[PDB]
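Novice: If you scroll down you'll find the structure; I have some questions about it.
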Amino acid sequence: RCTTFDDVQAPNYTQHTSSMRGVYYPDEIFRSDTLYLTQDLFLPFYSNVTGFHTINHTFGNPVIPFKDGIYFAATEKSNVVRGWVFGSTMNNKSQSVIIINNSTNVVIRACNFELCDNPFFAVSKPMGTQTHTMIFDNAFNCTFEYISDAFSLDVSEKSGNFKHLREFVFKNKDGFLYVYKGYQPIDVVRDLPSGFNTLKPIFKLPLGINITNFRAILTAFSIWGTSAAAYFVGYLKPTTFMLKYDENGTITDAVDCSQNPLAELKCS
Amino acid sequence: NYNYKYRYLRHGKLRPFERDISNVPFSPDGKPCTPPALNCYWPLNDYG
Amino acid sequence: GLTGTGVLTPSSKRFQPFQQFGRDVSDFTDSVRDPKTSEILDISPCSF
């Protein structure tokens, strides 16, 4: 059911800085105390970030093209932003994949999917029970289904400090879909904090679909409803970075090459 | 054996390890057509 | 997936759960993660 509500408003595309984020581990190989170069599809430094200040008068869920991997972020409280829709033509003829939670565990399904105009998590504000998870309406010519390990999870609305900051990299490569993950508690008013947060190689998916367009999946509070929490989107680029490992085996600094002449001097 | 098919009408070539299934009414200028209209076919084709 | 010739010893690492190899400075392995729950350095220069 194309359950599209009324108050769906978009901002004037608030621009933010990608200051030092999107840096992750390019491989599953330890090193230590080195200055390692790599030419790989990374987020640039400093660049423009399309902010989605999703508030109770701004229901941010448009269609966004993928365009060679995205960087994604979510300043949230109690895990609102579960669910991504990755499709080709975003409709019933599209061999698309859906990435959700059943409040217990990650469920990822790739099939032909009649995509309604606004499916949603009918999440109650005091309770947070996904009763109307109507996402799997129909299923035909289906291909893939994966369930991860179950772990602790919150659903409903909270407030306070910016305890939950999710930073993800969703990267297409050779038919594989790479999904990278890293976490850090922060405290901003409403903007992206500066600082680097390393990611980790969680998921490699062997699907091989025409990843062109994507959307996110929200929790409409029980009439939609949100909180004082927002989320950010940026585009990657085929560039070349230098990483400075420590003695412990952790990224402590990253330097772009294609940014500034000082930066190419540093990585040269 | 007319049970197996292939596709020969794609707007562009492929990235590696990628699979097209959807029977789109192929027309060289977008154009959702009704085959058998002109330049509006099905990309599916048998083997024999 | 690795062959070679060397002298083995226990490590001093802060190794990662997903990592498996060491490639210490420039494709020189020097530390591996055993498939039966250990982490050993690799002095592949036995003596020469």
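In chain A, numbers come from Swiss-Prot; the residues present are 18-239, 244-289, in order.
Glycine residues also receive a Cβ, built from the backbone N, Cα and C atoms like all the rest.
Quoted from Swiss-Prot, the note on natural variant A:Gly77 to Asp is: In strain: Isolate BJ01, Isolate BJ02, Isolate BJ03, Isolate GZ50, Isolate CUHK-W1, Isolate HKU-36871, Isolate GD01, Isolate GD03 and Isolate SZ3. Under natural variants, Swiss-Prot gives A:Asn118 to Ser with this note: In strain: Isolate Shanghai LY. Here Swiss-Prot notes a natural variant, A:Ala139 to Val, with the remark: In strain: Isolate GD03. In Swiss-Prot, the entry for natural variant A:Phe193 to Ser states: In strain: Isolate Shanghai LY. The structure shown retains the original residue. Among the sequence features in Swiss-Prot, the natural variant A:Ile244 to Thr is noted as follows: In strain: Isolate BJ01, Isolate BJ02, Isolate BJ03, Isolate BJ04, Isolate GZ50, Isolate CUHK-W1, Isolate HKU-36871, Isolate GD01, Isolate GD03 and Isolate SZ3. Under its natural variant entries, Swiss-Prot includes A:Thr261 to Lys with the note: In strain: Isolate SZ3.
Have a look at these and tell me how they're positioned relative to everything else.
Specialist: Annotation note: A:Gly77 (variant position) sits in a coil segment as assigned by DSSP.
All protein chains considered, the CB of A:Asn118 (variant position) has 20 other CB atoms within 10 Å.
Counted within 10 Å of its Cβ, the other Cβ atoms near A:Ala139 (variant position) come to 17, all protein chains included.
Look at A:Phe193 (variant position): DSSP puts it in a strand. The Cβ of A:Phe193 (variant position) has 15 other Cβ atoms within 10 Å, all protein chains considered.
In sequence order, A:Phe22, A:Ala237 constitute the residues six or more apart from A:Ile244 (variant position) in its chain with CB-CB distances below 8 Å.
Using a 10 Å radius centred on the Cβ of A:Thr261 (variant position) and all shown protein chains, the other Cβ atoms total 14.
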Novice: Going by DSSP, give the three-state secondary structure for A:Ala139 (variant position).
Specialist: strand
Novice: Which number gives the other C-beta atoms within 10 angstroms of the C-beta of A:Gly77 (variant position), all protein chains shown included?
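Specialist: Within a 10 Å radius of the Cβ of A:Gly77 (variant position) lie 19 other Cβ atoms.
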Novice: Give the distance between the Cα atoms of A:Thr261 (variant position) and A:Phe193 (variant position), rounded to the nearest whole Å.
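Specialist: Cα to Cα, A:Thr261 (variant position) and A:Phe193 (variant position) are separated by 21 Å.
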Novice: Which one is it: of the variant positions A:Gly77, A:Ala139, A:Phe193, whose Cα lies the shortest distance from the Cα of A:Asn118 (variant position)?
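Specialist: Of the variant positions A:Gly77, A:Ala139, A:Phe193, A:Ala139 has its Cα closest to that of A:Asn118 (variant position).
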Novice: Rounded to the nearest angstrom, how far is the Cα of A:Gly77 (variant position) from the Cα of A:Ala139 (variant position)?
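Specialist: Here the two Cα atoms are 16 Å apart.
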